[PDB]
Amino acid sequence: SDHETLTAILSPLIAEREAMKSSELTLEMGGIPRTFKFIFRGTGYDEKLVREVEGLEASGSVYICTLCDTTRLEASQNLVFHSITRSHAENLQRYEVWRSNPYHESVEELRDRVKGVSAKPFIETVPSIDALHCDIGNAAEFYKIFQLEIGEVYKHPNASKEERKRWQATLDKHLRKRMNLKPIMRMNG
Amino acid sequence: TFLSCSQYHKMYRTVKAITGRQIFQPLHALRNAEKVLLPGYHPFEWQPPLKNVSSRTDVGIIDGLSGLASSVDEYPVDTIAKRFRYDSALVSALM
Amino acid sequence: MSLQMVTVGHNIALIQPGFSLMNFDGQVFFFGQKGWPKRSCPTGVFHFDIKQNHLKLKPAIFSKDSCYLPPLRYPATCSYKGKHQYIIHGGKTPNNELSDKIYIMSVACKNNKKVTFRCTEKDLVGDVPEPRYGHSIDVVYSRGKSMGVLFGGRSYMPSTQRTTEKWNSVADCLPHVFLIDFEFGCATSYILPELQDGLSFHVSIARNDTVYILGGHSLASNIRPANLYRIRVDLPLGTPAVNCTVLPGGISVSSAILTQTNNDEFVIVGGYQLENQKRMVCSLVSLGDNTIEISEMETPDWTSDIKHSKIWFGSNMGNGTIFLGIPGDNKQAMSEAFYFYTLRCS
Ligand SMILES: [Zn+2]
């Protein structure tokens, strides 16, 4: 997250990549020479590195999906009817609108105009979902929902900052008594 | 096997002196066989040549800072970093 | 020359070497934070108010017609006091890339001490200067008219001789001199033969028709030329004119911090004499009508941590008051990554 040093190091590599994206490599391979063409796909970036390099605001924002520009609230009234619309060219364009502000808007209107893009996209990634952290996050989410079902919250809300800890104790004792599933403080796959 | 050079040499000379044969190969025959597997060994050529990219073909482990300005006057930097040149490393990965 | 340590709030991290401290009507504003504008403050421009030796980096919104500018790390900033406003040229965007844009900080609304800036931008034509940093721009007056002089500092290799094995290597620009009309935003480059070698991180001084350049690293040969240069700028009714003169009494220094203690009487606080010579002696530039009177004061009392460190940074809060920083302690790793100081030139 040392953005300056990170860009200092990775700028030449991105330069070379953009260069060799548009030529052909002649390489003698076992006798005859072959001509290779390349197609790069930056996809193995976790959610935080995607929001950083591509020039998005941190993960706690109102704009959640790094693939479609929808807000956390309206992502609850409507769960599955979206479509991928967060490219890299469009995000360079949105940063340009932000920095330029040609319509003379306020901060909280310009944000809406440019969908939480307030940084120049540094690397070209592709819209994807990171299956590893996707599954780990879903699992931690279900751990929490198990605790909240133990607390019977669906009838009486707003417990304390220690009733829920007691609920966690109930859950982890029951789990490392019915599965020998030792409790962990760091969720792992 | 994560052996080191002194340990590999121990094993080499011991197997050699016991068996009499030379089952393992000496260290320099491993450095030579290693030069063939890193990047910066094969001749390749791009077309059209790569803009802003060198044309040499023996470019190995470059310093990662890429000639970053490191004095007491520029933005301070002490992050040691090494890298390959992208094109030569990609060529090595293909061959 | 009373040095004083300073305490710092919760967003200490937002300070980095190469920042800027602008000054509007007696109040100071931090600019050029570390990393793209976080959501707490979308502009990076802060109230840099120090009270009881405790500073509160507070946010500050822009106007409804401004231009949100990226936090630059080594700009050239002059106080164009002609409506009071500041000029921003060049710098290293958080993505490590140089900007050619010029910005104009003004204050379009201030009520209940809530300042509303206005960061309009103006582009250049004609002999536009190469994107660069470490340089120094300054405004000059003549015949009522005014102009902006720009004597360049280092930059990146041009777009042809630039290779990825040396993608970040820098080179001093050509020692031209640029004149900039802010009205039309028109640039004009001038070759000056008495200036030969490039010069970055120097210290410029504007006195109402002249510019005293002094100090400054020279990357072309890695030396700090101790010769200072008076530029005289004349504004006829047609085309302007420039002249340069070497002068004696200069100082070999770079990355020095300037401020104006009295009228036409400046102080220059630590820079560097060598690649490892932490500068200590301060220098009084007692201006005059046409002559520069260099001198020195009693080397303001430096603590132990300032002597046992290697680098620093800072700027001038505006009223004979310099703000310095210093890196933390790596062997005393329970350090907050930076220690700070304000010292009053009084
Ligand atoms: Zn989505």
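We're sticking with Swiss-Prot numbering for chain A, so the shown stretch reads 663-851, in order.
The way this entry was determined, per its header, is electron microscopy, 3.3 Å.
Each residue, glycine too, has its Cβ placed from N, Cα and C.
Here the residue is the original one, but Swiss-Prot notes a mutagenesis experiment at this spot, A:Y707 to A: Deficient in both nicking and hairpin formation. For the mutagenesis result A:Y725 to A, the note given in Swiss-Prot is Deficient in both nicking and hairpin formation. Among the mutagenesis results in Swiss-Prot, A:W760 to A has the note: Deficient in both nicking and hairpin formation. The residue drawn here is the original one. For the published mutagenesis A:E811 to Q, Swiss-Prot gives the following note: Loss of DNA-binding.
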Cα-nearest neighbour of A:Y725 (mutagenesis position) within the listed mutagenesis positions, A:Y707, A:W760, A:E811: A:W760
Per-residue Cβ crowding (10 Å cut-off), top of mutagenesis positions A:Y707, A:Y725, A:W760: A:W760
Assigned conformation of A:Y725 (mutagenesis position) - DSSP reduced to three states: strand
Interface-adjacent mutagenesis positions, chosen from A:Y707, A:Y725, A:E811 when a CB lies under 8 A of chain C: none
Number of other Cβ atoms within 10 Å of the Cβ of A:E811 (mutagenesis position) across all protein chains: 12
Assigned element (helix, strand, coil) containing A:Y707 (mutagenesis position), judged by DSSP: coil
